[PDB]
Amino acid sequence: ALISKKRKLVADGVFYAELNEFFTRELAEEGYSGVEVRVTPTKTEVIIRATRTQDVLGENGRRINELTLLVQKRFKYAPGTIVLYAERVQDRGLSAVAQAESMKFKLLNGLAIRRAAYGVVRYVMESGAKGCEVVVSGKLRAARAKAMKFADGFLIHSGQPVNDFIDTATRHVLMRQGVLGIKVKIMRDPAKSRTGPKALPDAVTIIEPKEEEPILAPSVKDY
Amino acid sequence: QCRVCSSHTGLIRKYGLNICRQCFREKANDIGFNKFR
Amino acid sequence: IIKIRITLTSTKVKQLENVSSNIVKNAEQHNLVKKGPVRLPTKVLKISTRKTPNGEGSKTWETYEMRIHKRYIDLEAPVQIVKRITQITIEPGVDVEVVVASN
Amino acid sequence: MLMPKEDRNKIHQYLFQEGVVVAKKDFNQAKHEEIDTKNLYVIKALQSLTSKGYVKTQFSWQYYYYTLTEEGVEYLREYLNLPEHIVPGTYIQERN
RNA sequence: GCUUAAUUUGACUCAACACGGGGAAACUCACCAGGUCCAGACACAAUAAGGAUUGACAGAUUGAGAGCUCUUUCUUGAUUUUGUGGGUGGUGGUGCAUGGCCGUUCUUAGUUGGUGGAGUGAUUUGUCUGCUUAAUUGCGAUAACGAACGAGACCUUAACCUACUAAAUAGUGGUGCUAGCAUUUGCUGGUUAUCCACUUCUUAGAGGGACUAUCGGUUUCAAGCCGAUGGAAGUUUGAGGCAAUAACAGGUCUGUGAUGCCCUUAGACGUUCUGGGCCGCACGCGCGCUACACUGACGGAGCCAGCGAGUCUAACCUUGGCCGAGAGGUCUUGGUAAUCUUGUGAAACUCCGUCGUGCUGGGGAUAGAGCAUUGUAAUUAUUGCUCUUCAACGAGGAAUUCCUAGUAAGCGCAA
């Protein structure tokens, strides 16, 4: 009560902007990149999405109601109604938001960076992408700030497609080599979209039309 | 408060969010602000 | 059996015309008295901030935006009709409220 | 940094069914529910306790986090000299 | 620059100098000559009761803020004060090693491949003489023919929808209760609920509409460019957002440098608890502010808007009735938001006057007397209303400009 109107639509975003940090800073394996808050009547159901729910379930509650005891106590939220419904997060290279987490960690445990680089590419550009984008600009064993680079594609951004192709995707390092704030942007192939547009706005396609009857001699018929 | 990125000044006191503006440009997406014009 | 009022103030305009349609759908399959979804003038938020972390460089700025849409419906029904249908029109990002103000 | 040891209930006790320490980077107000400091005590006392393990610290906009693990059975079960199946951390509650 | 008890510094051609969101006192704190107490993970150790300390003074002490002094009753209780050597300890006055994306710039007004030609070869044609375009935009020529990125396209806005469908949180149209009414038919009112009927104006969803259309010139008759009448609209229809080649070792948040000396552990990094940071005479390149006046001041009236904002664990907006010359003070409400402040009755301008060209009533720059508010505190005037004093200042030498047709300029006073 005594509730300010527009602030409740901006305070929850601040609440959105900080809950994601632990799914960065605590886990690495399962792929739980995209968080999703579903508020039903009197319950906040953020959907736990884990491919290997044994860190969370384990011995019937390893971290089901263990992670909640921080965050529900952090926001002075009531216990019990902090429902964290378990699910499986989506595929590794074969998703959209996971392409952050796909390459958040895939620089090596200690060999040459080119053989790190040329691995990551051939998977999904054929199997579910025409645009993704990672970040690399670092040195090789000298006192130079050299900048060698790569990527895979041109993206899909044609206007308002900057603001639905950019998303909640900020994932850090689980690599032995290289640490700083690493960022990934993701703009997939349009041929399998199923939500909105399907082709780039320059594209045009005319249809074939079929071969013709020769001359159509009159032969009129009376039904 | 001084939040993070070498700032206790230029805070955004408006709309009750209280963020240092150096650390707003990288957080303005997931809040749900977007530029259009 | 009391005149009620529902409000919904969300920020995904595609996900507000599905909800406002199925509100007037199941009411009209039971054919209650109603008045149409009145759509209010939307609200925009903005903050100008210059575009550099340090201060050394040329000067023009940004401008960020956030759009809030809000519309509301008045209604009257027996309470058993409404107390079920307001619990099956949930969707994330969407807020629902019931007001039974009959002063 | 002194560790004043006047009250174990306000040092380490009722986290056996909590297992978590939420905190705050703070500075001098000396009153906090659900945890064992007033506002400074367990903060500088977990500094010793982290350095024997068993609590893991995130920062995450200046809210200190802590949680227990396997190397915690060696003090709580014996300083409060209680039997098993009532203390534990991996089974912190009726379900977790 | 000077000055200093220090005036904390970053940045000097466009691409430094109203900018680091640097509008102000103790928050900021990075600085100066006082004051502090906090320095311990483990592994070392000794006084560990016959004593460290926990004494915090325990108040007169104690000279100088509770104090660090004992004059003692101790919670005494080895926490830790300690004493070290590792390694701690850890964080803040700068960036640097296995990672940079955040900026500003030259402003991709241009870069690159597929099969073909030409060369032993590196390399080259395509990517051109010409005209055309805001544009390697396009026509044409042609050993080259198809094509991608960038530019077009898109995206958000501002303009047109008597065509929908749906309005006590918009509005008119009546029926009334109801007051004026010249009255006499009438023109202005009347408000919760007097009730009904409406969407044109209003707001927001769904669609539509412009393509340079149609005619006349002009040109290799080509790309196009000029007129014309129609049309809400014929300057990419008006304005923006978004688009990577490069030496500024300014990109640093619990960036870590994923540096080993910064004392980097009686810290010169904290706080509370202290006066002094941007704030000292005789010249500015500091981007217009108030001028230099009758197209003007002063005094009476007339009276018109747009996008934004807001109170619960709490003091935000503020209208009437209040006292007073303001400034304010007191009594109330209303407003979690098209409802309330708020029609935000803004200013220039607008009539009727007073004034009479003199540095006069133009112009108030330094000042002394006063009343108020805000906080722990305004002296070195933090701001605001009184009355006084009216001092440079008669259109500016040589020079040189953030701003494009509802544009340049005035005029605002919303966050």
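Numbering of chain A is taken from Swiss-Prot, so the residues present carry the numbers 3-225, in order.
Method on record in the header is electron microscopy, 3.7 Å.
Yeah, the Cβs are placed from backbone N, Cα and C, and that goes for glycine too.
If you look up Swiss-Prot, you'll see A:21-92 marked as domain 'KH type-2', on the strength of sequence analysis. Counted with DSSP, the domain 'KH type-2' (A:21-92) comes out as 18 helix, 12 strand, 42 coil.
In the three-state DSSP assignment, the secondary structure recorded for A:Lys108 (mutagenesis position) is coil. There are 15 other CB atoms within 10 A of the CB of A:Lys108 (mutagenesis position), with all protein chains counted. Per Swiss-Prot, mutagenesis A:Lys108 to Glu is noted as: Impaired ability to rescue stalled ribosomes.
Around the Cβ of A:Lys212 (mutagenesis position), a 10 Å sphere holds 5 further Cβ atoms from the protein chains shown. Here Swiss-Prot describes A:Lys212 to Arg as a published mutagenesis experiment; the accompanying note says: Abolishes ubiquitination by HEL2.
In this structure the alpha carbons, written CA, of A:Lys212 (mutagenesis position) and A:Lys108 (mutagenesis position) are 52 Å apart.
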